[PDB]
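S.K.: My questions will all concern the structure given below.
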Amino acid sequence: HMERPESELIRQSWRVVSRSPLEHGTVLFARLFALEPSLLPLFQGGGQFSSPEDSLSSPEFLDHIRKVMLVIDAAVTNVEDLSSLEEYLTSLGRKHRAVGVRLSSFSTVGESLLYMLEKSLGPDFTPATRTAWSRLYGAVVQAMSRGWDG
Ligand code: HEM
């Protein structure tokens, strides 16, 4: 349950972001690392003390930014009803727990998301657009938090 006018604020703004997902994704992660810098070591080359062993164990950053935005894409596609994605999102959450990402970190992503959108859109980031994106992202996180034994 999210109604057409709000779904449409989301579809439109996402269209602008979708012109350049890596560029905007990089803004999201930069804010993210400013807020939680301890997440950096989870990516290939994000360590101060790591060998080339991480390159295969760990995700590469720009590649993973693509994956993040693809998942957000699916959420947008299902903005009006998100239940067909809960299976997946519960599975994705489990993966993030498995490699040491705290649930609390996904809040920091939310802020970073709103920050990216705000930079991306300026006055077009209307209060209703911000609120709707909180609801949408919160719903995504809700589904994902299922993978944390909770
Ligand atoms: C602090 C935030 C985040 C960190 C540190 C992070 C870190 C990682 C890491 C380390 C992996 C590799 C997982 C593995 O192969 O075991 C990964 C995979 C992934 N992440 Fe994230 N992630 C974050 C947020 C997100 C968010 C918000 C999304 C989507 C909404 C996302 C989507 C993905 C996807 C799709 C994969 C691929 C997993 C697969 O192949 O099944 N991540 N993430």
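One is the number of the first residue shown, and numbering goes on along the chain from there.
In case you wondered, yes, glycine gets a Cβ from its N, Cα and C as well.
As annotated in Swiss-Prot:
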- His64 to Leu: Improved binding of dioxygen and carbon monoxide to the iron atom (MUTAGEN)
- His64, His96: heme b binding site (BINDING)
S.K.: DSSP secondary structure for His64 (mutagenesis position), reduced to helix/strand/coil, please.
M.R.: helix
S.K.: Using Cβ atoms only, which residues of the same chain lie under 8 Å from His96 (heme b binding site) while being at least 6 residues apart in sequence?
M.R.: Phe106, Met144, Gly147
S.K.: Provide the number of Cβ atoms within 10 Å of the Cβ of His64 (mutagenesis position), excluding the reference atom itself.
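M.R.: That number is 16.
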